[PDB]
Amino acid sequence: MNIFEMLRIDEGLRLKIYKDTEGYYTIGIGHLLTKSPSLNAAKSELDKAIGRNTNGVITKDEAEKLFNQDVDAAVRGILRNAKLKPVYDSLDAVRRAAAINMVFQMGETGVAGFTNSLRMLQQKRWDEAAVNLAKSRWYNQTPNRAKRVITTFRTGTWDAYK
Ligand SMILES: CCOc1ccccc1O
Ligand SMILES: CCOc1ccccc1O
């Protein structure tokens, strides 16, 4: 298991435009196109991302290319964030993957709400962190995914991903 396999499980793979759990146009492996309710606006973003007129469909290779970019961007974003970087650097590699997963799903804006969890994670108070993480809109709206990510933070193992 690694961050690519983990996110592939959590995000799935779809080669045509679809709406994610929040109702936003998405393609591939969790590649958010736009929060606009306009399908045309999403098709434009897709074409811009792929570099051709796609008509709302992409190949597996293209999906994977966007995915690699998205993962890279998530990590690079963490490292450029003065609040996230020190916590990220304090973690082992397994727990780092849990961190990347969260940023991938909700963005740096989304994880901004997690100040108290971040502190407990930097303190390595894993069970406390786990309890605090579940007290969230995130957990309530995507409980099964959140439980997997939380177990990963709690244990520093890949047990939740078999
Ligand atoms: C991972 C998303 O997969 C789908 C979404 C909407 C319709 C069919 C899908 O397989
Ligand atoms: C609760 C979110 O956890 C993290 C996110 C980004 C970097 C390090 C983290 O512990």
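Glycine is no exception: its Cβ is also placed from the backbone N, Cα and C atoms.
Looking at Swiss-Prot, the entry for mutagenesis of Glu11 to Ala, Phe, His, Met or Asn says: Complete loss of enzymatic activity. The 10 Å shell around the Cβ of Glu11 (mutagenesis position) contains 20 further Cβ atoms across the protein chains shown. The secondary structure of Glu11 (mutagenesis position), as reduced to three states from DSSP, is helical.
Quoted from Swiss-Prot for the published mutagenesis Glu11 to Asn: Loss of 84% of enzymatic activity.
The feature active site, proton donor/acceptor is assigned by Swiss-Prot to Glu11 (among others).
In sequence order, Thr26, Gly30, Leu32 make up the list of same-chain residues 6 or more apart from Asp20 (active site, proton donor/acceptor) whose Cβ falls under 8 Å from its Cβ. Annotation comment: Swiss-Prot describes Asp20 (among others) as active site, proton donor/acceptor.
In Swiss-Prot, a published mutagenesis experiment is listed as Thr26 to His, annotated Facilitates transglycosylation more effectively than hydrolysis; covalently bound substrate.
For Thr26 (mutagenesis position), the Cβ neighbour count at a 10 Å cut-off comes to 21, with all displayed protein chains included. Here the residue is the original one, while Swiss-Prot reports the published mutagenesis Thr26 to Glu with the comment Complete loss of activity at neutral pH; covalently bound substrate.
In Swiss-Prot, a published mutagenesis experiment is listed as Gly30 to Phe, annotated Almost complete loss of enzymatic activity. The enzyme is destabilized by 1.5 kcal/mol.
There are 23 other CB atoms within 10 A of the CB of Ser117 (mutagenesis position), with all protein chains counted. The substrate binding site feature in Swiss-Prot is assigned to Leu32, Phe104, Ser117, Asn132.
Under mutagenesis, Swiss-Prot gives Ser117 to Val with this note: 50-fold decrease in enzymatic activity.
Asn132 to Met or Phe appears in Swiss-Prot as a published mutagenesis result, with the remark: 2-fold decrease in enzymatic activity. Summarising the environment of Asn132 (mutagenesis position), the number of other Cβ atoms within 10 Å of its Cβ, over all protein chains shown, is 19.
A helical conformation is recorded for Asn132 (mutagenesis position) in the three-state DSSP classification. For the mutagenesis experiment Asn132 to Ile, the note given by Swiss-Prot reads: 5-fold decrease in enzymatic activity.
Proximity to ligand 2 at the level of Cβ atoms, with a cut-off under 6 angstroms, picks out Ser117 from the recorded positions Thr26, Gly30, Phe104, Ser117, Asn132.
Taking CA atoms as the reference points, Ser117 (mutagenesis position) and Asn132 (mutagenesis position) are 6 Å apart.
When the recorded positions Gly30, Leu32, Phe104 are compared by the number of other CB atoms within 10 angstroms of each CB, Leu32 has the fewest.
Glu11 (mutagenesis position) sits 10 Å from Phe104 (substrate binding site), taking the Cα positions as reference.
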